[PDB]
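Working notes, structure below.
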Amino acid sequence: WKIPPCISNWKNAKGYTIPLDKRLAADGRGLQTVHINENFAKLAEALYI
Amino acid sequence: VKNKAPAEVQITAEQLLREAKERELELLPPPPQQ
Amino acid sequence: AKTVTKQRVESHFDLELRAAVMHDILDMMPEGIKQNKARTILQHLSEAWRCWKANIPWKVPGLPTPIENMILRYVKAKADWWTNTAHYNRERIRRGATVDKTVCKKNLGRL
Amino acid sequence: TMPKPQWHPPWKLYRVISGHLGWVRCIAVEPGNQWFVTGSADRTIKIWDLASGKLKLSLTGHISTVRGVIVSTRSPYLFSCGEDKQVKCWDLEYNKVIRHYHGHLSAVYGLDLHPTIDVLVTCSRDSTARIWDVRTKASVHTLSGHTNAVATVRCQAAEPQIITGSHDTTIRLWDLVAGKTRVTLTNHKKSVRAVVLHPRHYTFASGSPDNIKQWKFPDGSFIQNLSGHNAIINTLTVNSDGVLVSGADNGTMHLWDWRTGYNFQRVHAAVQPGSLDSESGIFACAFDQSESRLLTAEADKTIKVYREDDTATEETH
Amino acid sequence: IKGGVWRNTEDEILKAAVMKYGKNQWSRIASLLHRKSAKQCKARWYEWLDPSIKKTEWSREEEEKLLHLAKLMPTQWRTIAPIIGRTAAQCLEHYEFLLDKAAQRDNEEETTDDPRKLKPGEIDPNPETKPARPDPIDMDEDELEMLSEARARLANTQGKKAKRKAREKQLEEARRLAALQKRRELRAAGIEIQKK
Amino acid sequence: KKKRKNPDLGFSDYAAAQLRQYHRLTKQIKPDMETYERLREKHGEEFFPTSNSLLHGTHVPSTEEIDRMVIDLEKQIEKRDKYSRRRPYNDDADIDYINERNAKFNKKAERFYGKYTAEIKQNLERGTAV
Ligand SMILES: [Mg+2]
């Protein structure tokens, strides 16, 4: 039941300096996992043919 | 006369942070011994 | 006992949202908790609302799932309030009804 | 096994009413089973048809979330309260607000009507309960003495006439005439968010996330301890057949024997299609005047309607 | 009259300013670096300073997936780039390098076909994709003043009202010691003037 | 020869540390049998009282008892004041704070998020790569 602190991308009210790994610790935009489809291939190859 | 030449120190961000910590523009002095 | 008239509405909503979250985290913590740590969960909720408005996917790496679920619940509630207010003011701006200039700028910014 | 519990038939959902655009925070049934009110966080009050489940009217006028709604039995009125700080009387002859009750310093969480005097009582977040005359819209008394937000209040005609739990984990049994506390019951460990009155047996129940407790009325004696529904419970309601309903913030709802304190059914309902798993939750539940339908105001912006299963004993512990 | 080539001093002030202000305040960072705007600071961050930008050597499966996606999505480097995990400028540059290593082997030998098609007498359209000049020994008034302003703004956290209240507290302490000295003298010699 | 091991586990409660502290104080104390048998022979029947006997408002402790209590309580206050030992401050680590509170907040960030943000610090120290 421990609550880690809130390192915000917007508010720095007491003007602190936070290390980059703690600053860019937004996991959700790193696990977004840009994944492609397989029907791009059929389209591109058919257009070249 | 100003010389352009590649340096040796190559000042970094943590050096700026360390030299910024010692400015002390918010530490008020203690009250005098009254 | 001042009335929530027109310029107190968003401040009163965000005043009451914090209070509901405070009551829920005082009821949600188990029996042997130090009864601190309310301000941090409130900051996590404000940051989760900012990440909803920015369309940034919000995930805290270590966080208890009741706190995370409750924050997602109240962020969805504030999302609903925000969006229904935007729909209402857009219909008013379209029909030509009496609207403020600030609500026109706020509504453009929401849309 | 010291008691032997009465068999109650299990309940099942048969109707999911939808159409609010916010958490449905309150529900109440008309004295004639023709319609029922809901109030929600979309700042409206909706008259629903109780038989067909069809929206009968929508009443705008609140500036914030509607927290309590009640229909008067002596007079043709509809009292409602909100996070607005506004307490209103709706004349149902005209469907318009005729009287607004002013004086709450913060949000108003619940309200109840006295069954015989025409006196409204309200809970607020400013740690007070107020006592209003309907006809003169004035504060008779300000019940102060809780230290946190006041969550629920009830009324009798008989002794202690005002019973209120609050978020300071205490329950005060009051004097309507004097305006002072008679009994402070501190047995709960977490916040009392629902008190409920039995129609016949002159006892009451009270709920908090640790456990739920049953209590004699004159001075608050401990009688019993109903446990097992360990979540943040929001409402309790009593059937004259001795069925007690406990609905929680996590959507779980338990069905209980009033007398023996036995859990005969657990109901974990499912959310609406668009809704989210973290959004299952019950804020209100109420029986109709026939006491054969259970109306639950849910956190997925729904009204779920339950009735008894007509299949015989497959049950008894 | 903004931009140009990025030096190491500006990039380190940019790193420290991202450490202080975050990746959603670029006009507060670009106030710390003159001759650089907020769009330029943002672009320099996301194109050479983010520690997810793989500045290492291209592997084999990376350039295989590169050729597959570039044949697969023609001239769509902002779409190809998050898939293969590189900056779109690096992705385009390495693709042109791989096409050069096939066109040169297929037709030519070293030269012969048009010696230079590079860019003379011009300003480079994307100088944020290029590595940083080192710092010259004799830093001028601009660079040293920029470093001094950088340290003086990385130190500060207080606003107007806190700074006037600290000075007001020091003035209250000074006038308290002064009235203390006056009252101590009036009680030492002995003169019983009462106050209001 | 005797040997006893008593390390500490995690905190988990304000009552468990109280219980540990009470067992320490209550094992350190030594009873005096002379004063005990004296007060026993003086008090007689009521020396083994119930919840409700009579003596609640009677006892007047002499100076030596209250002096022993005050000295013991001063020792207990000292043992309480030695609870949070200051860790030694090295200035060789690359400092990432401009204030006095910023250092402790960065320490809390290294406590909580230090297990998860272990790749990005490696990326920073190798030159913003990988
Ligand atoms: Mg300013």
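Sequence positions for chain E are given in Swiss-Prot numbering; the residues included correspond to 6-201, in order.
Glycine is no exception: its Cβ is also placed from the backbone N, Cα and C atoms.
Sequence-distant contacts (6 or more apart, same chain, Cβ under 8 Å) of E:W31 (mutagenesis position) comprise E:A43, E:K44, E:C46, E:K47. Experimental mutagenesis at this site is recorded by Swiss-Prot as E:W31 to G, annotated: Abolishes DNA-binding; when associated with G-53 and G-82.
Looking at Swiss-Prot, you'll find the mutagenesis E:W53 to G noted as follows: Abolishes DNA-binding; when associated with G-31 and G-82. Residue density at E:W53 (mutagenesis position): 22 other Cβ atoms are found within 10 A of its Cβ, drawing on all protein chains shown.
Among the features that Swiss-Prot reports, domain 'HTH myb-type 2' is placed at E:57-108, with the record citing sequence analysis.
Quoted from Swiss-Prot, the note on mutagenesis experiment E:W82 to G is: Abolishes DNA-binding; when associated with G-31 and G-53. Around E:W82 (mutagenesis position), taking its Cβ as the centre, 19 other Cβ atoms fall within 10 Å, counting all chains. According to DSSP, E:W82 (mutagenesis position) sits within a helical segment.
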Rounded inter-Cα distance in Å - E:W53 (mutagenesis position), E:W82 (mutagenesis position): 16
Short-range mutagenesis positions relative to chain B, from E:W31, E:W53, E:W82, with Cβ separation under 8 Å: none
